[PDB]
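K.L.:
Here's a structure for you.
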Amino acid sequence: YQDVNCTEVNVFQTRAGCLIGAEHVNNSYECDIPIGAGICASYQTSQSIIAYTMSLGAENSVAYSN
Amino acid sequence: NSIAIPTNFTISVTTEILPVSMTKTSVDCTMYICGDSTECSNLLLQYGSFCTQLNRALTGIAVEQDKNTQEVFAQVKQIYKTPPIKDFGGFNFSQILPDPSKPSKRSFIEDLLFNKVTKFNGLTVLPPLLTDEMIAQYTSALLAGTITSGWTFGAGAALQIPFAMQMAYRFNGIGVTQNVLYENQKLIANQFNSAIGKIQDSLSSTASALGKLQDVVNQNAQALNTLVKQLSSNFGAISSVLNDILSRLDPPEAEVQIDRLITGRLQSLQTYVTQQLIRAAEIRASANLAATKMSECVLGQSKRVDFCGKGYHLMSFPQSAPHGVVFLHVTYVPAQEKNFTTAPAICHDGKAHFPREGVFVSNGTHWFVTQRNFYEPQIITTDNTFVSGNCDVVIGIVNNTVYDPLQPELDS
Amino acid sequence: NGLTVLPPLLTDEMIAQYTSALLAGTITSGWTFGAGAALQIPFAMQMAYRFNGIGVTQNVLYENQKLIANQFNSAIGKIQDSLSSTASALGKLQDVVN
Amino acid sequence: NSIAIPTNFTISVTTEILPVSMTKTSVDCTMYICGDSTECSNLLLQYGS
Amino acid sequence: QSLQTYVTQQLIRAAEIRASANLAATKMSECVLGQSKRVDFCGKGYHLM
Ligand SMILES: *[C@@H]1O[C@H](CO)[C@@H](O[C@@H]2O[C@H](CO)[C@@H](O)[C@H](O)[C@H]2NC(C)=O)[C@H](O)[C@H]1NC(C)=O
Ligand SMILES: *[C@@H]1O[C@H](CO)[C@@H](O[C@@H]2O[C@H](CO)[C@@H](O)[C@H](O)[C@H]2NC(C)=O)[C@H](O)[C@H]1NC(C)=O
Ligand SMILES: *[C@@H]1O[C@H](CO)[C@@H](O)[C@H](O)[C@H]1NC(C)=O
Ligand SMILES: *[C@@H]1O[C@H](CO)[C@@H](O)[C@H](O)[C@H]1NC(C)=O
Ligand SMILES: *[C@@H]1O[C@H](CO)[C@@H](O)[C@H](O)[C@H]1NC(C)=O
């Protein structure tokens, strides 16, 4: 529900609106079906729709030295 | 017979500011054309798909703003991070790298850029898919890659190289002999650091520097204000307020007055959507230009003249801005011009000689060979020059002497 | 009917001055005026750099300088003959006007 | 095992033509629609912006 | 309606001209002010000037 609070409408409040039916998952993944405001959703595990903050890629420091 | 060779340089950081996206507006046209009115809605259905192709056109614009923003920023397969120690040979990126003290971890110069830029009628504003905190992880990844690994993170995985060896590589890219860096490394580090200092003075003092991004935000706000104001027009109807028509006239007459309002509001929405489709092409061509500058200037070094601001391009650092990007393009500019007599070729033992690299020049009594971009005279030898043909062919050749490094080794 | 045409800010004379400046720069200082100061260079040497830039050793230019200058001069004369006789040559600009 | 290497060259000059600008027209929307007419202009105002 | 049609066509046409102007500006910088390594960017053949 775009641009509404989870009041008037397994409920996840995002800045894109009130998302109902998607499980909020702490693990990030590559973006699949974009929702907005950093949140994407996908169908995964038994399977269900999940919502998560998308990953921007793996973290990799460079072994920089003089 | 005269060539000017500059005996010194200045390193100039020029800001280039580019729109990259615009506000993802979307309008429930069936609410804008007919608000909470069943009688009006049933009449609007007689126009078929004139609504759903406008819901569709605006959705196409809204979806591609994240395409633009992804293509410009997400040019990196990994989120690279800077080392704990800042051992960059004297260069000082602390004003363009993240500030861990902030809630959204923008750089110092990204905070200046985020400071200088400033409904009920079916209108909405959809959020971007990349939050301005995720854009700042991508520009920090592009930038921590650029600093620690040069172009190599664009070709493969990031290969570390010391920053004094990365700039020595970029000086060879502009044809300046890389020892011109090491022999001047503190001067070059200090001119980079001082030139980054001027960026803060510019962006802090002069709000008009952001003129392109504020223009894009103003055009989108002016179009929405025009669209909302156009609800107040009668278009030939007895009233612009739909409820006042319905509360006063029976259907056989109310429908006529309503059709007048429907025609006017529908044409007035098509005008907005057509303007936004043309304005979205104007931003999409700017996102593709920003994506191209990201790929060629940041992930690389550009041989294209004036592509990365005035000067010979050395490197660029991306910073984010509200609905845009900013490139801090670092360029070598040759500065202290000097005058010399010059020769196309030199004559020695009947042979003509030409410089493998550099220009034959004369301060007025002696002849030297030297790189074109930085006065650095060399005694002329068989190692700086090659023989081809003889004296009787070149126009404007000069009868100097060319030294042989082997002779004294066999003479002694 | 209310239909008018506004003049351009830069008049044809001003455009001519800019192309003149760009041309004079190109001829007397090569590319240096683009990067920074216009640094005078003997034209033949400028061409030598232009040749190295395409993978042809500079001695080729000097040894063939008379040939190259003659081919260049002839090529320009051909440009004039084409533009003076082929109306369609400027079709891209005429089409905008139309 | 065969390579063709040019032994001579020619300098050619070609002409590339590009549009830069278009005529800066300007239309007075009121005069166009309701030229010198008060009665028409007042009706035109009902169309707002 | 006639004006709206005209203006829309001018905006679209203006975008085409703008793209051409941008190309022309790019060439000026990367063709006149410099030397192009970009193939057929500045005519067929190896660009000199
Ligand atoms: C042009 O440069 C040469 C080399 O630097 C100058 O000749 C030398 O000048 C110095 C200082 O007077 C003497 O110590 C050397 O013995 C000279 N010979 C060499 C090394 O070439 C020359 O004087 C300069 N041009 C001028 C101003 O006449
Ligand atoms: C390269 O080609 C040019 C022609 O494009 C040759 O120059 C011509 O030589 C003939 C004699 O064989 C003369 O009659 C022409 O008038 C010359 N033309 C010009 C423009 O000079 C040139 O000799 C050739 N070079 C080589 C090495 O074969
Ligand atoms: C929803 O309402 C609560 C108050 O009950 C408020 O604290 C919260 O911030 C609101 N969320 C949104 C997205 O408006
Ligand atoms: C994420 O982990 C925290 C514990 O660190 C937990 O409290 C929170 O409920 C988890 N959220 C989700 C969506 O699993
Ligand atoms: C080169 O000579 C010209 C002569 O007109 C003079 O104006 C110019 O300043 C001289 N350049 C330098 C670097 O001395």
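Following Swiss-Prot, chain C shows residues 856-953, kept in their order.
Structure determined by electron microscopy, 3.1 Å.
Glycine too: its Cβ is placed from the backbone N, Cα and C atoms.
Swiss-Prot documents C:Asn856 to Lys as a naturally occurring variant and attaches the note In strain: Omicron/BA.1. Per Swiss-Prot, natural variant C:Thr859 to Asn is noted as: In strain: Lambda/C.37. A natural variant is reported in Swiss-Prot for this position, C:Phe888 to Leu, and the note states: In strain: Eta/B.1.525. As a natural variant entry, C:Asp950 to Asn appears in Swiss-Prot alongside the note: In strain: Delta/B.1.617.2, Mu/B.1.621.
How buried are these features, and what lies next to them?
P.N.:
Its Cβ placed at the centre, C:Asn856 (variant position) has 9 other Cβ atoms within 10 Å. A coil conformation is recorded for C:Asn856 (variant position) in the three-state DSSP classification, outside any helix or strand.
The 10 Å shell around the Cβ of C:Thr859 (variant position) contains 11 further Cβ atoms across the protein chains shown.
Other Cβ atoms within 10 Å of the Cβ of C:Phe888 (variant position), summed over all protein chains shown, number 18. DSSP gives C:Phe888 (variant position) a helix state.
In the three-state DSSP reading, C:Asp950 (variant position) counts as helix. All chains included, 9 other C-beta atoms sit within 10 angstroms of the C-beta of C:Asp950 (variant position).
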K.L.:
Using C-alpha positions only, work out which of the variant positions C:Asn856, C:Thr859, C:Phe888 is nearest to C:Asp950 (variant position).
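P.N.:
Sorting the variant positions by distance from C:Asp950 (variant position), the top entry is C:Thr859.
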K.L.:
In whole Å, how far is C:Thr859 (variant position) from C:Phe888 (variant position) when you measure between their Cα atoms?
P.N.:
40
